[PDB]
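Here's the structure we're looking at; comments come further down.
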Amino acid sequence: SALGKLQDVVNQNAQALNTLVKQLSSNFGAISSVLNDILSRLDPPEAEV
Amino acid sequence: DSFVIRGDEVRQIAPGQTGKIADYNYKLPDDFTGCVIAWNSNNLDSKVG
């Protein structure tokens, strides 16, 4: 617990990157989080929306 | 563009929808700008038989 500042900086950056990667896998109100399945299941207007 | 169609298939003509008429005869574009105008022509365009 002496190198807390550098470890905290590294942990914050890693947490930000991991949060970004997890947030990539969010629906945001869409049918699915993957675009290929959305294209396969839906017609072009609804899939585009 | 003039095309004489069955009054039962105006629905396919509308942009983004598909159908027999729409996929094989006349297709509209997705970002189409214009007017889909129709008027029943029984007196002249239809003839007996």
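Here Swiss-Prot sets the residue numbers for chain A, with the shown residues being 943-991 in order.
Using N, Cα and C of the backbone, Cβ positions are placed for all residues, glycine too.
Less than 8 angstroms from the CB of A:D950 (variant position) sits no same-chain residue that is six or more residues away. Quoted from Swiss-Prot for the published natural variant A:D950 to N: In strain: Delta/B.1.617.2, Mu/B.1.621.
The annotation that Swiss-Prot gives for the naturally occurring variant A:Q954 to H reads: In strain: Omicron/BA.1, Omicron/BA.2, Omicron/BA.2.12.1, Omicron/BA.2.75, Omicron/BA.4, Omicron/BA.5, Omicron/BQ.1.1, Omicron/XBB.1.5, Omicron/EG.5.1. A sphere of 10 angstroms centred on the C-beta of A:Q954 (variant position) encloses 10 other C-beta atoms. A:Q954 (variant position) falls within a helical segment according to DSSP.
Swiss-Prot gives this note for the natural variant A:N969 to K: In strain: Omicron/BA.1, Omicron/BA.2, Omicron/BA.2.12.1, Omicron/BA.2.75, Omicron/BA.4, Omicron/BA.5, Omicron/BQ.1.1, Omicron/XBB.1.5, Omicron/EG.5.1. DSSP gives A:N969 (variant position) a coil state; it is part of no helix or strand. Around the Cβ of A:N969 (variant position), the number of neighbouring Cβ atoms within 10 Å comes to 8.
Looking at Swiss-Prot, the entry for natural variant A:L981 to F says: In strain: Omicron/BA.1. Within 10 Å of the C-beta of A:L981 (variant position) there are 12 other C-beta atoms, taking all protein chains into account. In the three-state DSSP classification, A:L981 (variant position) falls within a helix.
Among the sequence features in Swiss-Prot, the natural variant A:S982 to A is noted as follows: In strain: Alpha/B.1.1.7. In sequence order, the list of same-chain residues 6 or more apart from A:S982 (variant position) whose Cβ falls under 8 Å from its Cβ is empty.
On the backbone, the CA of A:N969 (variant position) and the CA of A:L981 (variant position) stand 15 Å apart. Rounded to a whole number, the distance between the Cα atoms of A:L981 (variant position) and A:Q954 (variant position) is 36 Å.
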